[PDB]
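Everything below concerns the one structure shown next.
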Amino acid sequence: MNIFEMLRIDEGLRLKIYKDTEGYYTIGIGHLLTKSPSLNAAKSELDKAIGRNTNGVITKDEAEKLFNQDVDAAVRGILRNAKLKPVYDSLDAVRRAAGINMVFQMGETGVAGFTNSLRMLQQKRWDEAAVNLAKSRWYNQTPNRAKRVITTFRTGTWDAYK
Ligand SMILES: [Cl-]
Ligand SMILES: [Cl-]
């Protein structure tokens, strides 16, 4: 297990444009295209991302490519965030993955609502963190996924994903 497989599991793989749990146009391995309600807008963003006239459909390779880039950017976002980076550096490898997962899912944004959890994580108060993290819209909206991530942070193992 690693971040890529983990996320592949949590996000799935779809080769045609679809709506995510929030209703946003997405493709591939959770690659958000746009929050706009316009399918055309989405198609435009897709073509721009891929470099060709896709007509809303992509290949597996293409999907994987967006994915790699997306992971990369998430990490890079983390390393560039002053609130995040210190936490991340303090963690072990498994838990780092849990944290990348979350940013991939929701972005850097929202980091403020997660202040308390951060602090807990930085201190290595796993069970307390786990509880605090569950007090969130995130958990209430995507509970199964959130449980997996929270478990990961709590245990430092991949058991939730096995
Ligand atoms: Cl892109
Ligand atoms: Cl879920």
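Looks like X-ray crystallography, 1.8 Å, at least that's what the header says.
The backbone N, Cα and C atoms fix where each Cβ goes, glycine too.
As written in Swiss-Prot, here are the features:
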ACT_SITE  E11  active site, proton donor/acceptor
ACT_SITE  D20  active site, proton donor/acceptor
BINDING   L32, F104, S117, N132  substrate binding site
MUTAGEN   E11 to N  Loss of 84% of enzymatic activity
MUTAGEN   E11 to Q  Complete loss of activity
MUTAGEN   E11 to A, F, H, M or N  Complete loss of enzymatic activity
MUTAGEN   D20 to C  Nearly no effet on specific enzymatic activity
MUTAGEN   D20 to A, N, S or T  Complete loss of enzymatic activity
MUTAGEN   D20 to E or Q  Loss of 99% of enzymatic activity
MUTAGEN   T26 to E  Complete loss of activity at neutral pH; covalently bound substrate
MUTAGEN   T26 to H  Facilitates transglycosylation more effectively than hydrolysis; covalently bound substrate
MUTAGEN   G30 to A  Almost complete loss of enzymatic activity
MUTAGEN   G30 to F  Almost complete loss of enzymatic activity. The enzyme is destabilized by 1.5 kcal/mol
MUTAGEN   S117 to F  10-fold decrease in enzymatic activity
MUTAGEN   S117 to V  50-fold decrease in enzymatic activity
MUTAGEN   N132 to I  5-fold decrease in enzymatic activity
MUTAGEN   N132 to M or F  2-fold decrease in enzymatic activity
Have a look at the mutagenesis positions (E11, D20) and report the one with the fewest Cβ neighbours inside 10 Å. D20
Spatial neighbours of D20 (mutagenesis position) among the recorded positions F104, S117, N132 [C-alpha, 10 Å]: none
Listed mutagenesis positions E11, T26, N132; those within 10 A of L32 (substrate binding site), CA to CA, turn out to be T26
Candidates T26, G30, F104, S117, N132 (recorded positions); nearest Cα to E11 (mutagenesis position) turns out to be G30
For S117 (mutagenesis position), the number of neighbouring Cβ atoms whose distance to its own Cβ is within 10 Å equals 23
Cα-Cα, whole number of Å: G30 (mutagenesis position) versus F104 (substrate binding site)? 9
Which one is closest to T26 (mutagenesis position) in space, judged by CA to CA distance, out of the recorded positions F104, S117, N132? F104
All-chain count of other Cβ atoms within 10 Å of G30 (mutagenesis position): 20
